[PDB]
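S.K.: Dumping the structure here so I can ask a few things about it.
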Amino acid sequence: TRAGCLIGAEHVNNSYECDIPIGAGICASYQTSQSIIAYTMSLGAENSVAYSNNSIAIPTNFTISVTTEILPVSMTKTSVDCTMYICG
Amino acid sequence: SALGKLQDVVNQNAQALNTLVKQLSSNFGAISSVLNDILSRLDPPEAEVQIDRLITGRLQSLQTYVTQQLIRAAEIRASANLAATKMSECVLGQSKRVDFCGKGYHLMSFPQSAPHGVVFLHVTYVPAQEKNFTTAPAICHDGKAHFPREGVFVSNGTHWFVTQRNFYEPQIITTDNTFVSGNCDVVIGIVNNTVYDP
Amino acid sequence: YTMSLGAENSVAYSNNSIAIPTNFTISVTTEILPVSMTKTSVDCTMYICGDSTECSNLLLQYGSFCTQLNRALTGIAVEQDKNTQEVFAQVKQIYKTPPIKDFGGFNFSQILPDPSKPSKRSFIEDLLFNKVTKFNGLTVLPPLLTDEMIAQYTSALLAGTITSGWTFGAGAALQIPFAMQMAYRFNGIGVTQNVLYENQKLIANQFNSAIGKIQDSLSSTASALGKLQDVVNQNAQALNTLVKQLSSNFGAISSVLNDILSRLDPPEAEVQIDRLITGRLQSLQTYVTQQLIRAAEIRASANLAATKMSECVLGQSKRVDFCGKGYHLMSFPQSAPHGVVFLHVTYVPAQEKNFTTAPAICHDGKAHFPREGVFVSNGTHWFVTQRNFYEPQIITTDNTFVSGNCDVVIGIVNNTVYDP
Amino acid sequence: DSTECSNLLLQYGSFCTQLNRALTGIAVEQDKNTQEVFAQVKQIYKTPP
Amino acid sequence: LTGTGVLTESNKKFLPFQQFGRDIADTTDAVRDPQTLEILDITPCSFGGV
Amino acid sequence: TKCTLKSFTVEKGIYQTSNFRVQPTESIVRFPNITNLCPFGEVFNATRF
Ligand SMILES: *[C@@H]1O[C@H](CO)[C@@H](O)[C@H](O)[C@H]1NC(C)=O
Ligand SMILES: *[C@@H]1O[C@H](CO)[C@@H](O)[C@H](O)[C@H]1NC(C)=O
Ligand SMILES: *[C@@H]1O[C@H](CO)[C@@H](O)[C@H](O)[C@H]1NC(C)=O
Ligand SMILES: *[C@@H]1O[C@H](CO)[C@@H](O)[C@H](O)[C@H]1NC(C)=O
Ligand SMILES: *[C@@H]1O[C@H](CO)[C@@H](O)[C@H](O)[C@H]1NC(C)=O
Ligand SMILES: *[C@@H]1O[C@H](CO)[C@@H](O)[C@H](O)[C@H]1NC(C)=O
Ligand SMILES: *[C@@H]1O[C@H](CO)[C@@H](O)[C@H](O)[C@H]1NC(C)=O
Ligand SMILES: *[C@@H]1O[C@H](CO)[C@@H](O)[C@H](O)[C@H]1NC(C)=O
Ligand SMILES: *[C@@H]1O[C@H](CO)[C@@H](O)[C@H](O)[C@H]1NC(C)=O
Ligand SMILES: *[C@@H]1O[C@H](CO)[C@@H](O)[C@H](O)[C@H]1NC(C)=O
Ligand SMILES: *[C@@H]1O[C@H](CO)[C@@H](O)[C@H](O)[C@H]1NC(C)=O
Ligand SMILES: *[C@@H]1O[C@H](CO)[C@@H](O)[C@H](O)[C@H]1NC(C)=O
Ligand SMILES: *[C@@H]1O[C@H](CO)[C@@H](O)[C@H](O)[C@H]1NC(C)=O
């Protein structure tokens, strides 16, 4: 590979959504006997919108979805005693 | 695996505290790591030499820990400012910022408490089950163009209709949903269609 | 001499004078934003002492500082990878442009990729890539997303912005002609979409001229990509200073471990070894602190760039002076070495004209206020136009709402209102 | 105002050189921050009489 | 000039008055063989974190 | 991996454990030719003392 060479995993010619980032696009995953494969990661699907200046796509239905996301605000506030820490 | 950021912060703080307590019990190039055995089994010169060596080592370790804590506190302050502005712009009001209050059209958000963090419940409006129609920029009936006021000129093949830009709702093309400006000789894509007068 | 703060303009402010523009021009401006730095990971044990077991023993006796430095470097690399992933990979479905290019009349052959290239980039991307220009334990780990993958990400973003517009980032892809998308983007800044369908050729010509001027500026001016070049130079200088720190004795007999071990007796030898080790450890600590500060700055810049992308490329934001100077219509992201380049398409009106304004008019005693217009007049007749484009229209009751009488408003003028 | 101390300090590498570089960078950062915060308009206007 | 690394031939030329060469950094790039007067390049053998 | 992670349960992902480095085998002594030989032959094996 570009970051070296991978010893212990076979190199396949497939392209799936990878989970373990190896490096320089290489990705490993335990997938079928089953073993660790080494394939180039994909960027999603291969959708191709048939664009034409005569048609439009207007949605008819809608699905309400509730998405969550966490965000840290504070930490554990501490205070060390230097005289006792350095010299007990 | 959803609660990752808060768990990562807690684990980082715990690892920092553990490595600090471990570095306190280091040699730093001395003969031992306890001060009593050094002051009791050495002559005063070598005793104070080892003491100042351990003091320098512990001071360097504490300074490194304080620098790491300051960097982490700056990162957490940035994240907290981001969370606060997100709270203010999503919960206290509807935001038109794309991909800010969740992926999709923002509707509402519900904050939730969390240990050393905040959890949001951004309600997103995502369309689905779309269908293609035949569109056109405008129409002209009385030799003058008719651009849509607020809507999209769609057509199921035979009859033309005007609908919202985010929901299919075919309506009769009337003069209240379109405005007249100029003739239909400059715009490209003009189609011939009649308009119903109320 | 004394610096000048600019020109000295004096706006002739008046209570009955307004300036409504009659023309406009599309100006495409660039905005360089760093996304990630080079992934570096220096080995503490190899950098402090090379080929010496006594050095390793003494270093493991000093504590676990090398483990802390390795963990910090791994965290920095993971943060850079996460920033690179969150900046570019905004859409989970790669789109492709159709073979026929009839996008309203615009020329998009300067930013879309061409098959006659092994890297699958564009002309502007190639110019940006051509503009920007192991030893004792340090290594440069390659990034996760390669240049081709970032190019494909940018290509999918351009395809979604051209064909679908902004719905590709807020749900499924909804195809829409480029003329209708431009009209809907114009109808979100104040100006009515009727001016685009009547001046589409002029807008396309101005957009092509702006693209050509941007290409000429990127090809001629070598100091355009200043932020990325400065970041690369700073990283290179930091690495060079870190490497050159080994040629220092730090108050010892020499700077080579083997020379001290073969010339000095074991106690003095280990004394000089401790001196060199603590010196190199302080050097590596300062280097790691500076790298962490720079990585925090780069992460802040990458978060800003990701927000700008998600708010201007995947949609339209009315934030003033956030995406190009002027009314933001659209933007196009472009790949860059360790950076991103946004092609902010702005709406800048020009060629204004003085007009006499008024708050409202009352025809039969009841005041008539404009819905979304302004009561301008050329001295004789009164007309209502838009707020960002001059368009004289007859003052009718279909565009003006009546509320109360003209007895309290200051600035009332008598005028007739045509009734359809 | 010492030469022997200067030599003994230069024997410790180029630390304070990097410190001076960082100080110059901080100064330039403050300058450009003030410029981007206050000097946003490219034409000074005047209030009417 | 002690050290370790792979000793291979290079393409650079040395005038018959110089000695071991350096690089942009403070490491020994190339050395001049004091036996056969040949130009040798010093490259550290491959190393990396597993 | 379980040793450097200090845990018997290891999840998925990449994990750095140590630093691989090729070690040398033998040494090479390079020195110029022996030309300026000290005339010791005419000292010990002299014709007159
Ligand atoms: C799109 O625009 C071109 C411009 O010349 C025109 O010829 C064509 O009829 C339009 N419609 C389609 C479906 O291509
Ligand atoms: C929209 O989809 C939902 C499923 O999420 C379904 O229950 C509903 O009937 C659909 N509405 C229409 C009008 O098809
Ligand atoms: C929608 O797309 C399909 C795909 O070929 C096409 O046959 C059809 O004419 C388009 N328009 C409508 C109204 O279905
Ligand atoms: C299209 O819409 C019109 C509107 O009434 C309807 O009569 C017709 O059945 C629809 N379908 C077709 C194929 O025209
Ligand atoms: C629409 O009506 C005009 C007016 O007579 C005619 O010239 C034209 O051919 C018609 N069809 C179009 C524009 O497709
Ligand atoms: C607006 O200015 C442009 C020059 O940028 C010019 O080509 C165009 O004709 C002008 N439009 C009007 C209506 O004057
Ligand atoms: C678009 O621009 C390219 C180069 O910038 C040029 O070769 C081409 O003729 C232009 N027009 C079209 C329709 O591609
Ligand atoms: C408007 O009036 C001002 C002062 O009365 C003058 O300087 C300016 O040239 C006039 N025209 C425009 C377009 O501002
Ligand atoms: C003002 O505009 C109206 C509308 O076209 C025109 O009839 C009139 O002559 C104009 N007056 C002047 C003084 O330009
Ligand atoms: C505008 O101000 C002038 C004072 O110079 C005053 O004479 C005039 O009546 C004012 N007009 C309005 C509409 O307030
Ligand atoms: C406007 O008209 C009203 C009655 O129609 C009259 O009382 C008032 O004086 C008029 N004002 C002007 C400025 O002509
Ligand atoms: C040393 O001796 C060898 C053996 O003949 C010869 O090839 C080489 O050139 C000599 N080098 C010098 C510097 O005299
Ligand atoms: C003197 O001659 C003897 C006999 O050949 C020899 O062994 C010895 O090395 C010679 N002395 C020197 C200084 O070479």
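All chain A residue numbers match Swiss-Prot; in order, they span 645-676, 689-744.
Looks like electron microscopy, 3.8 Å, at least that's what the header says.
Heads up, the Cβ atoms here are built off N, Cα and C, so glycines get one too.
Got these off Swiss-Prot a minute ago, pasting:
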MUTAGEN   A:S673 to A  No effect on O-glycosylation by host GALNT1
MUTAGEN   A:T676 to A  Partial loss of O-glycosylation by host GALNT1
VARIANT   A:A653 to V  In strain: 19B/501Y
VARIANT   A:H655 to Y  In strain: Gamma/P.1, 19B/501T, 19B/501Y, Omicron/BA.1, Omicron/BA.2, Omicron/BA.2.12.1, Omicron/BA.2.75, Omicron/BA.4, Omicron/BA.5, Omicron/BQ.1.1, Omicron/XBB.1.5, Omicron/EG.5.1
VARIANT   A:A701 to V  In strain: Beta/B.1.351, Iota/B.1.526
VARIANT   A:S704 to L  In strain: Omicron/BA.2.12.1
VARIANT   A:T716 to I  In strain: Alpha/B.1.1.7
S.K.: Based on DSSP, name the secondary structure state of A:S704 (variant position): helix, strand or coil.
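M.R.: In three-state terms, A:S704 (variant position) counts as coil.
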S.K.: Using a 10 Å radius around its CB, how many other CB atoms surround A:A701 (variant position)?
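M.R.: Here the count is 11.
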S.K.: Return the member of A:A653, A:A701, A:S704, A:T716 nearest to A:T676 (mutagenesis position) in space, with distance defined Cα to Cα and candidates limited to these variant positions.
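M.R.: The answer is A:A653.
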S.K.: Which of the recorded positions A:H655, A:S673, A:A701, A:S704 has its Cα nearest to the Cα of A:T716 (variant position)?
M.R.: A:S704
S.K.: Looking at the recorded positions listed here (A:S673, A:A701, A:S704), whose Cα lies nearest to that of A:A653 (variant position)?
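M.R.: If we rank A:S673, A:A701, A:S704 by Cα distance to A:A653 (variant position), first place goes to A:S673.
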S.K.: Checking interface proximity: list the recorded positions among A:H655, A:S673, A:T676, A:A701, A:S704 whose CB sits under 8 Å from a chain C CB, in sequence order.
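M.R.: In terms of proximity to chain C, the recorded positions that count are A:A701, A:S704, given in sequence order.
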S.K.: Roughly how many Å separate the Cα of A:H655 (variant position) from that of A:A701 (variant position), to the nearest whole number?
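M.R.: Here the two Cα atoms lie 21 Å apart.
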S.K.: May I ask you to pick out the recorded positions among A:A653, A:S673, A:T676, A:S704, A:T716 with a CB closer than 8 angstroms to chain B's CB atoms, ordered by sequence, or 'none' if no residue qualifies?
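M.R.: In terms of proximity to chain B, the recorded positions that count are A:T716, given in sequence order.
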S.K.: Which state, by DSSP, holds A:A653 (variant position): helix, strand or coil?
M.R.: coil
S.K.: Within 10 Å of its Cβ, which one of these recorded positions (A:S673, A:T676, A:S704, A:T716) has the largest number of other Cβ atoms?
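M.R.: Answer returned by the neighbour count: A:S673.
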S.K.: State which of the following variant positions has the fewest other Cβ atoms within 10 Å around its Cβ: A:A653, A:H655.
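M.R.: Looking at the variant positions A:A653, A:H655, the Cβ with the fewest others within 10 Å is that of A:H655.
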